[PDB]
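Structure first, commentary second.
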Amino acid sequence: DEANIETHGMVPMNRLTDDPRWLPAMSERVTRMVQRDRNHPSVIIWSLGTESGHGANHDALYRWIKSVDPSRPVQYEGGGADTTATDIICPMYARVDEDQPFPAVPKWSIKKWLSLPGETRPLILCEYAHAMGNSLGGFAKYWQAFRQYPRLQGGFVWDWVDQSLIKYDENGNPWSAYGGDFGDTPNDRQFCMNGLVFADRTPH
Amino acid sequence: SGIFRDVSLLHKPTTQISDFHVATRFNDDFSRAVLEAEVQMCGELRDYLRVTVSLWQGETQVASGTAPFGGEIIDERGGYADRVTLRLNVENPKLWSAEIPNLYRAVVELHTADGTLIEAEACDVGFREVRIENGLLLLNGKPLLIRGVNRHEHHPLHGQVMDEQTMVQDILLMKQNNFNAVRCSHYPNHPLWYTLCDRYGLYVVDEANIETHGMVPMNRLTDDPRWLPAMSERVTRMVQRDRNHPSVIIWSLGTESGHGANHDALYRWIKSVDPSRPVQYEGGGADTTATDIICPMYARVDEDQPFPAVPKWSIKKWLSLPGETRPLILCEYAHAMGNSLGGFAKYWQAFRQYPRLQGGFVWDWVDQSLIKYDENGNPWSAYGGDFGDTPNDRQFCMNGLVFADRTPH
Ligand code: NA
Ligand code: NA
Ligand code: NA
Ligand code: NA
């Protein structure tokens, strides 16, 4: 269960989440979620949101959940996927054997990530195997690793269903539309379609 | 068998230096060091006795300390009247490493209050700190990458007798081929070996002469308290002999003797007597309670070998097993028997990518072949069984990177 918080477009990404002025707004998105869904057994992990960098507000809210509901681990990928605000190493698109040493927030090979000096947490990708169009190449490599490494406990494919929308031609025939087809601009065209199934749930 | 090592006569005074330990501790950035030297004596105790430990860097005396015998109070019965600890401060010490083997000379003088010398002992001193922190083996605060090799004391003509020329030839070839460490497989070496490693610069794993591979199970003796005495002497007498050599950075409890209670006892003994060096031992699974380092033999890079009780996990997988945090250094890998070393590059790619994978020691340095001569008097290389010896294990004694005569494979 994930809080409705994402400030991806900010520069840097944690500009708001590290600002105490936004702590109240963020806290409500976290605390009200917990108060609402804390009795559902299906919910086994709480998430502070996504792509909002790592701000002090995250640390405060991470602790609030740990204090209010100890029965569920708390995770958050922002700021490097292994910050002090997450109980689980939850990278997005970190590869199996290849490192992507980006400055500040590198994406280490998941196998290498587990044994970095002093690291002991389990690793579960919150996003991996981007299923955009003709994709999922190398998917088998992730599962061989998941099965061989005890602490590599899986991940969440990105994602389930294409976010395409229906439009109609002059004859009333419907067609699948993506970014920009509604005169919307700027737009990121087909990047909204990353699913394993088509919008009508027909499988890719 | 036989008297395969040097024999000599040593004359010592009645009142003598019976033992001395040198230690070097540092501050956070190694900009300052303290050389601590514990000295013991035998003979009659007298107030006029003194010990002076002086540290030299070339012909320049950098530090010196003098004090009468009588250690600090230790327990309800006092202290050691026959011991004294000198402590010397050393600013900006030149650090020792296999890269730059900086050495100082420590001179231990036993003398009277006004300067009459009774006798003097000394050793080469290498200022270096070896420690494991956050899962990494650190040398002077930096994570090592062991480019090691196992080296038996072998000579095609002289057998197991070691000479300076041969030792020097090996060290030069090792360094010329980018090796920075050696393992005394599987016993304390000829004393000159350590002196050469100290001066030329090689990291050394000093190993007790203990191997019971042929027992069934392998720990039948090492887990038997009845064999604790024999085992303890091979470990303790080794530490007492080589503890002042800077090249020795790790103690080994032996090899292929399974894991028994005796190993646990001796592991603790070393940890208590010499906290300056990590202790390792591969028996019983390479990651038992008797080793500070995960030190498997022939564990593969990506492929697991799930043997029961003592599995050899892929080294990358071994590091992150739940609860594991220790560094991993193979005490043996890349068995170089005959046309071999295929897949060697896979190990080094992993060593470089994973911080906690800090290398290993190749098996091994030189073929254990021996020279025999034909009816025409011409020499040829022989192996298992060529001397009538039986049972024997044939060519299995030749696993080196170089031929017995040191010609490279
Ligand atoms: Na797993
Ligand atoms: Na997308
Ligand atoms: Na490494
Ligand atoms: Na062999």
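Note that chain B is numbered according to Swiss-Prot, with residues 207-615 shown in order.
Structure method, as recorded: X-ray crystallography, 2.0 Å.
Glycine is treated like the rest: Cβ placed from N, Cα and C.
As recorded in Swiss-Prot:
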type: ACT_SITE; residues: B:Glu462; note: active site, proton donor
type: ACT_SITE; residues: B:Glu538; note: active site, nucleophile
type: BINDING; residues: B:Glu417, B:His419, B:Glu462; note: Mg(2+) 1 binding site
type: BINDING; residues: B:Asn598; note: Mg(2+) 2 binding site
type: MUTAGEN; residues: B:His358 to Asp, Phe, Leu or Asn; note: Less stable to heat than wild-type. Causes significant destabilizations of the first transition state
type: MUTAGEN; residues: B:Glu462 to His; note: Slowly inactivates galactosidase activity by reducing the binding of magnesium. It increases binding specificity
type: MUTAGEN; residues: B:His541 to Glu, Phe or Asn; note: Poorly reactive with galactosyl substrates. Less stable to heat than wild-type
type: MUTAGEN; residues: B:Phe602 to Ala; note: Decreases the stability of the loop 794-804
For Mg(2+) 1, residues beyond B:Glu417, B:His419, B:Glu462 with C-beta within 8 angstroms of the site's Cβ centre include exactly B:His392, B:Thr418, B:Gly420, B:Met424, B:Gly460, B:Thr461, B:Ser463, B:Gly489
For B:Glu462 (mutagenesis position), the number of neighbouring Cβ atoms whose distance to its own Cβ is within 10 Å equals 15
Fewest C-beta neighbours within 10 angstroms among the recorded positions B:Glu417, B:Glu538 belongs to B:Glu417
Here the 10 Å Cβ neighbour count for B:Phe602 (mutagenesis position) comes out at 11
Spatial neighbours of B:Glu417 (Mg(2+) 1 binding site) among the recorded positions B:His358, B:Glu538, B:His541, B:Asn598, B:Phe602, using Cα within 10 Å, are none
Candidates B:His358, B:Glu417, B:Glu538, B:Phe602 (recorded positions) with CB under 6 Å from ligand 4, in sequence order, are B:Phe602
Around the Cβ of B:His358 (mutagenesis position), other Cβ atoms within 10 Å, all chains included, total 19
Cβ atoms other than its own within 10 Å of the Cβ of B:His541 (mutagenesis position), all chains, total 14
Check: min Cα-Cα distance from B:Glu462 (mutagenesis position) over recorded positions B:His358, B:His419, B:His541, B:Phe602 goes to B:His419
Rounded to a whole number of Å, the separation of the Cα atoms of B:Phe602 (mutagenesis position) and B:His419 (Mg(2+) 1 binding site) comes to 15
Sequence-ordered list of residues in the chain of the residue listed as 'Mg(2+) 2 binding site' that lie 6 or more positions away and have a Cβ within less than 8 Å of its Cβ, or none, is B:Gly590, B:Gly591
The number of other Cβ atoms within 10 Å of the Cβ of B:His419 (Mg(2+) 1 binding site), counted over all protein chains shown, is 11
Whole-number Å distance separating the Cα atoms of B:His541 (mutagenesis position) and B:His419 (Mg(2+) 1 binding site) is 18
One should report the C-alpha separation between B:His358 (mutagenesis position) and B:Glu538 (active site, nucleophile), rounded to whole angstrom, as 13
